[PDB]
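Chemist: I have a structure here, written as structure tokens, and I will follow up with some questions on it.
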There are 4 protein chains.
Amino acid sequence: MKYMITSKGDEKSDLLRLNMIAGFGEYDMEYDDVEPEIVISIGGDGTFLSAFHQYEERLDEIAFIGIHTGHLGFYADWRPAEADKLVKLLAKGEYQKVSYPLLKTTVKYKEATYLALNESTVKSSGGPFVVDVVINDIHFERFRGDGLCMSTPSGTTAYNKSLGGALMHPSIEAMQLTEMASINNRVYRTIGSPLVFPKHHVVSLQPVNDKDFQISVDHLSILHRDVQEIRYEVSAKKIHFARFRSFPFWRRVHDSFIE
Amino acid sequence: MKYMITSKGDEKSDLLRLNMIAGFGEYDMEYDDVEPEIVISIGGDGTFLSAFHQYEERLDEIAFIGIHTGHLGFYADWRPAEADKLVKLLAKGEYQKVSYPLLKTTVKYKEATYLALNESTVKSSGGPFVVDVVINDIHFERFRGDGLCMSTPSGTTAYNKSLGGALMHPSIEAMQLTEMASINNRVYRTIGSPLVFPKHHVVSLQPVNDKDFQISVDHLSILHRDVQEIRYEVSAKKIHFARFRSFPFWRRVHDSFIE
Amino acid sequence: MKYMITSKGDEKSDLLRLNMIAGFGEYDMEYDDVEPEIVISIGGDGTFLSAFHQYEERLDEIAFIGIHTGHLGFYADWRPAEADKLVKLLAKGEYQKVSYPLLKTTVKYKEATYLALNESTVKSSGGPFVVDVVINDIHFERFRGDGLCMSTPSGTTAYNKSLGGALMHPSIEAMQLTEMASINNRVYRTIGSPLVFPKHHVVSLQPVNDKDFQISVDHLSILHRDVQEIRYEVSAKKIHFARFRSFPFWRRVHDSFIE
Amino acid sequence: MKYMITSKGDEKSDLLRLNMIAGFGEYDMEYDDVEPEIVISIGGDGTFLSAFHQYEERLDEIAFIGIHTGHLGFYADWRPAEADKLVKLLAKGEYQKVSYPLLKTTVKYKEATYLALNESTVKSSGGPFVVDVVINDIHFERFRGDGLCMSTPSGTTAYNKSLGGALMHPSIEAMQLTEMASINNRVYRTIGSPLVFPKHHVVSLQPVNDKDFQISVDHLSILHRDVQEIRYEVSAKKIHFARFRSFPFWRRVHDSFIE
Ligand SMILES: CN(CC#Cc1nc2c(N)ncnc2n1[C@@H]1O[C@H](CNC(=O)Nc2ccccc2)[C@@H](O)[C@H]1O)C[C@H]1O[C@@H](n2cnc3c(N)ncnc32)[C@H](O)[C@@H]1O
Ligand SMILES: CN(CC#Cc1nc2c(N)ncnc2n1[C@@H]1O[C@H](CNC(=O)Nc2ccccc2)[C@@H](O)[C@H]1O)C[C@H]1O[C@@H](n2cnc3c(N)ncnc32)[C@H](O)[C@@H]1O
Ligand SMILES: CN(CC#Cc1nc2c(N)ncnc2n1[C@@H]1O[C@H](CNC(=O)Nc2ccccc2)[C@@H](O)[C@H]1O)C[C@H]1O[C@@H](n2cnc3c(N)ncnc32)[C@H](O)[C@@H]1O
Ligand SMILES: CN(CC#Cc1nc2c(N)ncnc2n1[C@@H]1O[C@H](CNC(=O)Nc2ccccc2)[C@@H](O)[C@H]1O)C[C@H]1O[C@@H](n2cnc3c(N)ncnc32)[C@H](O)[C@@H]1O
């Protein structure tokens, strides 16, 4: 079945890529990097992120797999040594799909939308960052700090985690807002805690004075000018993973942070 | 319809209780404190917690209402002044039910189960608190600290919040584990972050040496002796609230912590 | 005695400035904004910061006073209403000096030094921020995160505080390092806690790959290119405040954050 | 010179103790466990703490040494293998003393004082912990939470650290107050940050309703009844360490938490 493979582009990963394509040739898997059904990423979670964004308009039609040739990532949860086995099962099919939820960011000025697999962050360009925070059309706080991070479930082990966010199991359809260094006094008062929103809640940010912001989607950082609204909601689209064995998420969490 | 009313027992709340019963008499609402269908709590969230536990084996059959005669609580979200209106709508019916998820704690030695509306905490009796933490039969960390807090969604604004937990919207069926003062070194290593578990995940705690613990369920604190396991999971039972108007949770969060 | 007065430049503060100069004329206080002995700042702590930096090469020879025409600052701890009294005592002299410690930042490429009254921060320009941290020539950690904040004692109620830093009483001659969003895994491991250094300790930062950084001294933000070292130490210079009455620091802390 | 040696009392440490005494016999060091001049502790920091408290009325007259037969402690910073060298230099003298500051806790009801090397903590007995906090006779906050920890400089790597306290270099004469799980709302408002006090500041705690508390001094936990005041200040007494080589504190910090 159609397939494509992306590489971190160092020596170790380019080699492993050519050996996989050859093994795929020993079945009749048609390489197509235009309409693949299976997208294999080789290197690190960053490489995987790029694989996801390279194909984010065909999400409902692709199964992604991560192979970490550096250290384990959360998306790249295959060692190189397991490559030949991968190719094998990947050919026979009879594999299962798991879907993780995604984050839609909408930026009104026209109107542009982004899909994040880790998180969408907002900071200020130059001046201090001051936005009013609106939850389902309800004014909640006036945030003054360094910025805000909206994380997916699988993104909570990433940036979110470093911001003191909670770690969330990916089957939960939600989004998590973490503060970045809010000032807090009788004047300026924010909630502090990470907030965790369900499906269909719209978290909307509204600027007070400066209208320019730096928006980051999975480490891509766009500068946006003359901003009127940023809207976060849990996306309707989901990413699909090819699952060949049990690698529970909490097991994955353990190996990356405890031992 | 059958009903009962609980009081904080200070002067302000006992009065408001008698005036509500009289107004109920002006309809024909039968007071029954043995099999009520509607349980009204008057005072603070503590009073409400007690109302919930007084009737925790008939949860599937009761709608609770909170009236705060002190400061707003999260469960007691009615001012006294609105009492006469309450009685009124409470009589005609045609009100809606909202259900919040609950937490089951199971303590094996026989075996005892508890239902929490805020959270179930564990501390040590005397000695240091050391348990191994097991997630769906997966050894995750060996925790050494002051203790652990497992919070419901609606409990995340309570103890959980003070432990740096995330605030969670109550429609989300989950449970949140917050650490209490873990020691962290090359020897002892815990995750740090609040962890947030879905339905059907069982978080199980297993003692290393000392076997005695102080377990707290909604501020009730039992000492347990010769403990073999503590098991947390999202309960199948839910609590039901009578809803007469919109008081969104995030609105409720705003009023209690921001302004 | 020679004196000068700086203004936030809104209407309220310019007026108060002219009325003070007139009152000074009713004594014979020579206005000199080139070699003042007394520097009065009118507006907010920001205005005061600017007053300090406008005269940072004559620190050993100036007493600063803050008047807050907005909300109380930590440096601007005089209400406008007290202005006429201020002028009065300011004329007779017989006032006491308090000195707060300062922070020297040294940036080697030539070599440039900065004096901070609040803090010196470092972030990355574009890429991720990765420096090795060296304490008295001892390699301590390899920090990978958003950045680092080195705060003075009186600066600990400022940025430092929002970064989870400790609040420090200003008579203590020290400097405090707070992390900004470190990544932590088996690979990358930082201390986490705020660190608090004494006099004569040199905290030195050393870049790993990217050599460009954004350095902030009291909210002035310079971009520095081809950086070889950043060195923090407690400065030998001190700032002097004119003290006319008791306004203890902890009292000051209480009014700004508790009530 | 007079000397004594304390043991964790497991097999490894009792042996090492007898071999040191024999080596001391090969000089003429008089063993005296009543008036030693040198107190050697063998095991872990806990063992060392006990050695300190066993001799806390002769502090101005004893040099302590720690040997860790488990893992390195902060006070037990000698490996067993270095024992014979220790004995040697310990005999010739010509060693240097370093002194770390200590914490005095005063508990008025009569009046009892305690000396801590790590920290003095306060919790409640049964009920919720509510004290007013007074700094040099200035009412600062009304704390409602799980408790409070007052840490020495060298204690900041201990409990203090787990409470989010800052790590402090021991030459700094100060004390650090960390909160334990304060509730924070418009009603109850505490500072949050660790506070760091200098010499001569008296931090005094005053109970609101319940008067019983559990006070912990270096993990000794006394229950105190009918309490009127707890007073913390930096002690006039200091502990003295025998220093035979450079083991800088920050180096010590690195080895225990980073690598
Ligand atoms: C360039 N990245 C690729 C990714 C990813 C990533 N996904 C996840 C995930 N789902 N769950 C768990 N771990 C993850 N990883 C891991 O992170 C390290 C890779 N990347 C960073 O090292 N980046 C970085 C950025 C700035 C400062 C310091 C570090 C590896 O171990 C990966 O496996 C982008 C991602 O960087 C995160 N990010 C941004 N700022 C961060 C910060 N201050 N602290 C921690 N993370 C931060 C964020 O999520 C962004 O999308
Ligand atoms: C006796 N309580 C009754 C309750 C509740 C309660 N529910 C919630 C909730 N769903 N969401 C938001 N707020 C809540 N409230 C609010 O809390 C204050 C009432 N109670 C406390 O003041 N108790 C306390 C206990 C120890 C130390 C300091 C304070 C009011 O404002 C209520 O409206 C029991 C609950 O106490 C929580 N608890 C325990 N230790 C805590 C700590 N260290 N910090 C913060 N909370 C702590 C916990 O959830 C326990 O079940
Ligand atoms: C432009 N400032 C002037 C100052 C100062 C200042 N000194 C102190 C101090 N000794 N002790 C206590 N409070 C202080 N203030 C108070 O701070 C508010 C003023 N300024 C900010 O609002 N600035 C800001 C910046 C970015 C994002 C949000 C807020 C008033 O109330 C002042 O009285 C510069 C100072 O901004 C601090 N800063 C930077 N980033 C921060 C952040 N994320 N959170 C909190 N502070 C941050 C930092 O110290 C910088 O030097
Ligand atoms: C019985 N101890 C002896 C001691 C000490 C000690 N001194 C220091 C120090 N100057 N600097 C750095 N590390 C230190 N150590 C290290 O701590 C571990 C030993 N002890 C604990 O494991 N005790 C414990 C208690 C409750 C829950 C979990 C752990 C070793 O590695 C030692 O080398 C008493 C000390 O226990 C601290 N303590 C209390 N509660 C704590 C908590 N929740 N988290 C972290 N520490 C906590 C506190 O300072 C008390 O005095």
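Chain A residue numbers are taken from Swiss-Prot; in order, the displayed residues are 1-109, 114-263.
Per the header: X-ray crystallography, 2.3 Å.
Any Cβ shown, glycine's included, is placed from N, Cα and C.
Here's the feature list from Swiss-Prot:
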{"type": "ACT_SITE", "residues": "A:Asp45", "note": "active site, proton acceptor"}
{"type": "BINDING", "residues": "A:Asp45, A:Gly46, A:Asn122, A:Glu123, A:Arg148, A:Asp150, A:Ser158, A:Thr161, A:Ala162, A:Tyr163, A:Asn164, A:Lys165, A:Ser166, A:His223", "note": "NAD(+) binding site"}
{"type": "MUTAGEN", "residues": "A:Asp45 to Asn", "note": "Only minor changes in the structure and a 10-fold decrease in the kinase activity"}
{"type": "MUTAGEN", "residues": "A:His223 to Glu", "note": "Twice less active than the wild-type. Its activity toward DTA is increased 2-fold"}
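Provide an account of the burial state, proximal residues and distances for the features listed.
Modeler: Other Cβ atoms within 10 Å of the Cβ of A:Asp45 (mutagenesis position), summed over all protein chains shown, number 24. DSSP gives A:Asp45 (mutagenesis position) a helix state.
Over all protein chains present, the Cβ of A:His223 (mutagenesis position) has 15 other Cβ atoms lying within 10 Å.
DSSP assigns A:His223 (mutagenesis position) to coil in the three-state reduction, outside any helix or strand.
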Chemist: In three-state terms from DSSP, label A:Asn164 (NAD(+) binding site) for me.
Modeler: helix
Chemist: Near ligand 1, which of the binding-site residues A:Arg148, A:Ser158, A:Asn164 are found, taking a Cβ distance under 6 A to any of its atoms?
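Modeler: Those binding-site residues that pass the cut-off, since their Cβ is under 6 Å from ligand 1, are A:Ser158.
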Chemist: Over all shown protein chains, what is the count of other CB atoms within 10 A of the CB belonging to A:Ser166 (NAD(+) binding site)?
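Modeler: By my count, 20.
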Chemist: Could you give the Cα-Cα distance between A:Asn164 (NAD(+) binding site) and A:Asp45 (mutagenesis position), in whole Å?
Modeler: 15
Chemist: Would you mind pulling the longest C-alpha to C-alpha span across A:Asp45, A:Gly46, A:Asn122, A:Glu123, A:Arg148, A:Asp150, A:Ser158, A:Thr161, A:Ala162, A:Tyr163, A:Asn164, A:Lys165, A:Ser166, A:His223, which the record has binding NAD(+), in angstrom?
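Modeler: The two farthest binding residues have Cα atoms 31 Å apart.
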Chemist: Can you tell me how far the Cα of A:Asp45 (mutagenesis position) sits from the Cα of A:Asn122 (NAD(+) binding site), in Å?
Modeler: 10
Chemist: Let's check the environment of A:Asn122 (NAD(+) binding site): how many other CB atoms sit within 10 Å of its CB?
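Modeler: So the Cβ neighbour count for A:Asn122 (NAD(+) binding site) comes to 25.
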Chemist: Would you kindly determine which binding-site residues in the set A:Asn122, A:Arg148, A:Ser158, A:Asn164, A:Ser166 have their Cβ under 8 angstroms from any Cβ of chain C, listing them in sequence order or replying 'none'?
Modeler: A:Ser166
Chemist: Given the binding-site residues A:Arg148, A:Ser158, A:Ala162, A:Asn164, and counting only Cβ atoms in the protein chains shown, which has the most within 10 Å of its Cβ?
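Modeler: Counting every other Cβ within 10 Å of each candidate, the maximum falls on A:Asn164.
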